[PDB]
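Notes for the one structure printed next.
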Amino acid sequence: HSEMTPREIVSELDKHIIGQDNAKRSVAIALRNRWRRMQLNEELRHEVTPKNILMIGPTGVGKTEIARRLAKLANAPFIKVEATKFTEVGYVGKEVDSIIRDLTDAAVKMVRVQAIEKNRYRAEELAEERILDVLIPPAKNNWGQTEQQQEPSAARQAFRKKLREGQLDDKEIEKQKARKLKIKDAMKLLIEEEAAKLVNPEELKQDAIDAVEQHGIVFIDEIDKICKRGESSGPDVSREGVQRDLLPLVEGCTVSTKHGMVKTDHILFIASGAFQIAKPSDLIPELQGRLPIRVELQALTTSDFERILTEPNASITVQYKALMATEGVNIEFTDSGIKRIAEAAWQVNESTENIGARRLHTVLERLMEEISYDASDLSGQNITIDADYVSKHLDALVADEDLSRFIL
Amino acid sequence: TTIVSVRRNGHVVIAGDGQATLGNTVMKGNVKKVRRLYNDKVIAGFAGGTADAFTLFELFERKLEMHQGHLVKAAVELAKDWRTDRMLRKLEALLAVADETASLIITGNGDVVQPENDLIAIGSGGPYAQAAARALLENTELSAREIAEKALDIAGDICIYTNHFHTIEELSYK
Ligand SMILES: Nc1ncnc2c1ncn2[C@@H]1O[C@H](COP(=O)(O)OP(=O)(O)O)[C@@H](O)[C@H]1O
């Protein structure tokens, strides 16, 4: 769909993800390839398949984020499944086809909500005419000067102008309606009333299929958790099973959905792993083949942490400022304040368990717990979160490890 | 009754008397037999029920709305239903209708008639009016209004069913 060059894709991705440039280019080549395909002939369009990617890296460093923004950047249906979610099907459990179903039920919850945007003006334009007709019951067979029904547009224009907020005046209009009612109702009762007429069925739902088949993006988290490990055997065939079960989906097949027959042949798959226990070559042959692209993501550094705090669009720090504004409070982060927030986050991750950038949300959130509460009773103030503030609120917590496993 | 219409020098008119008769006596002497239609653009006169009118003229107005002021068409479309619609079929009358374009007669039969010179003379006194109008129109420089008027008087003078109450409706255009 999008005509963005890889380089432009990576750029656009740099607005939400710090670092991890390689994974960015990998995911960017993939998207651009979908464009590259449509520019080919009949034969070669069937033959050319998605270049599925296998992202390799430690927790919370941007794997899913990259895949989510990539998806969002191409207004593509996106689904994220955890691979072990099927390791129990040997006893019972969701079938893998569910992936394509969900990638469909959300590929719908998408075309639906996005059919409310396109149809949010129609009910308030060529449909607000409902009340205006009961405000000034049109002439007995309008004449015909294509400006005659635009003429009032004096008596008329006055009713539409006064309808800029003034209502609650009960009337009635038209299974059409007829029923007598208000306007904080007849008007809204009109919103949906005239909107279901513009949107049809066998195209809306027929399109979700079109999307999924053409722009679907499946993200299989922890694919490494279904590889074989030298600890047992019974659980391995269980794992290797999910691999075989996943095989049809990435090799090309047909799945049944209560919306129609979906074809996976062109769904893009981004698998994800840590590969500390297993290695990508432990994946079954058929799967390694369908996972041509391999890209690693590095662990995050304190500097990456500082940058993640403020650089992205709608960064946690930015959001925070916004939210405190809601309370009429002006929050401000000095460079050293942020340098310390990141510092703390790094400390806890190093002293206890490493959870990557996630740690910033809990640290940031604890740090602010006080302002968040008092925010309403501080209205009209300029609060500055500087290094001092940061230290007074986090030091004790970070310093105390056992407490860190609970509170941070 | 006598309805007279005349057109001369960018001036068209329709004039009528006001006598309604029942047997050998006068029921009323001031019946308005000439009105105005289509946002005072189209004039008209008639012979018949006061309701048949208020039904045949209202509709005619709509046919004009369904045919952009084009007199003739609405007219053609009018006489259409008037001879078809089960109900409409019962109304009896003679509409004289005229606009800057042209003037003509519609009859329950569905006919649309354009008289020799946009000269209309319908009703029991019709011919006496026609005779006097024709005379004047061919031997004097008088005006469309002066014609219909004088023609109408001549009529009411000959016609036992026509009086001297008038209702004139002009229209200037040039
Ligand atoms: N490189 C990065 N740039 C921006 N945000 C990041 C980055 N890495 C992690 N995060 C943040 O941490 C959370 C971790 O999830 P995610 O990024 O999906 O990675 P993973 O799939 O490895 O757990 C996300 O909500 C994201 O906002």
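If you go along the chain as it appears here, the first residue is 1 and each next one adds 1.
Going by what the header records, the deposited coordinates were determined by X-ray crystallography, 2.8 Å.
Here the Cβ of each residue, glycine as well, is placed from N, Cα and C on the backbone.
All protein chains considered, the CB of A:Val61 (ATP binding site) has 24 other CB atoms within 10 Å. Positions annotated as ATP binding site by Swiss-Prot: A:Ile18, A:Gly60, A:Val61, A:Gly62, A:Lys63, A:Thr64, A:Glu65, A:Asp221, A:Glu286, A:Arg358.
Here A:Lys80 (mutagenesis position) comes close to A:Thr64, A:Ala67, A:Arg68, A:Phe219, A:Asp221: these same-chain residues lie at least six apart in sequence, with C-beta atoms under 8 angstroms from its C-beta. Among the mutagenesis results in Swiss-Prot, A:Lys80 to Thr has the note: Some effect on protease activity. The residue drawn here is the original one.
Here A:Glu88 (mutagenesis position) comes close to A:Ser238: these same-chain residues lie at least six apart in sequence, with C-beta atoms under 8 angstroms from its C-beta. A mutagenesis experiment is reported in Swiss-Prot for this position, A:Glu88 to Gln, and the note states: Severely reduced protease activity.
Taken residue by residue with DSSP, A:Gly93 (mutagenesis position) is part of neither helix nor strand, so it is coil. Cβ neighbours of A:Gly93 (mutagenesis position) (same chain, under 8 Å, six or more residues apart in sequence): A:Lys85, A:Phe86, A:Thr87. What Swiss-Prot notes for the published mutagenesis of A:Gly93 to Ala is this: Almost no protease or ATP hydrolysis activity.
For the published mutagenesis A:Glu231 to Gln (Swiss-Prot position 266), Swiss-Prot gives the following note: No effect. Secondary structure from DSSP puts A:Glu231 (mutagenesis position) in coil. Within the same chain, no residue at least six positions away from A:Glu231 (mutagenesis position) has a Cβ under 8 Å of its Cβ.
Non-local contacts of A:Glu251 (mutagenesis position) by the CB criterion (under 8 A, 6+ apart in sequence, same chain) comprise A:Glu286, A:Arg290. One mutagenesis experiment catalogued in Swiss-Prot, A:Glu251 to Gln (Swiss-Prot position 286), is accompanied by this note: Reduced protease activity.
Where Swiss-Prot documents A:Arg290 to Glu (Swiss-Prot position 325) as a mutagenesis experiment, the accompanying text is: Complete loss of activity. Forms wild-type complexes with HslV and is able to bind ATP. In three-state terms derived from DSSP, A:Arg290 (mutagenesis position) belongs to a helical segment.
Over all protein chains present, the Cβ of A:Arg290 (mutagenesis position) has 21 other Cβ atoms lying within 10 Å. Checking the recorded positions A:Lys80, A:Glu88, A:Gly93, A:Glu231, A:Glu286, A:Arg290 against ligand 1, not one has its Cβ under 6 Å from it. Annotation: A:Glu65 carries the greatest number of neighbouring Cβ atoms among the binding-site residues A:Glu65, A:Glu286 [cut-off 10 Å, Cβ to Cβ]. Taking the Cβ of A:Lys63 (ATP binding site) as reference, residues of its chain lying under 8 Å away and at least six apart in sequence are, in sequence order, A:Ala23, A:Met55, A:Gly57, A:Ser272, A:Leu297. A 10 Å cutoff on Cβ-Cβ distances gives A:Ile18 (ATP binding site) a total of 23 other Cβ atoms nearby, all chains included.
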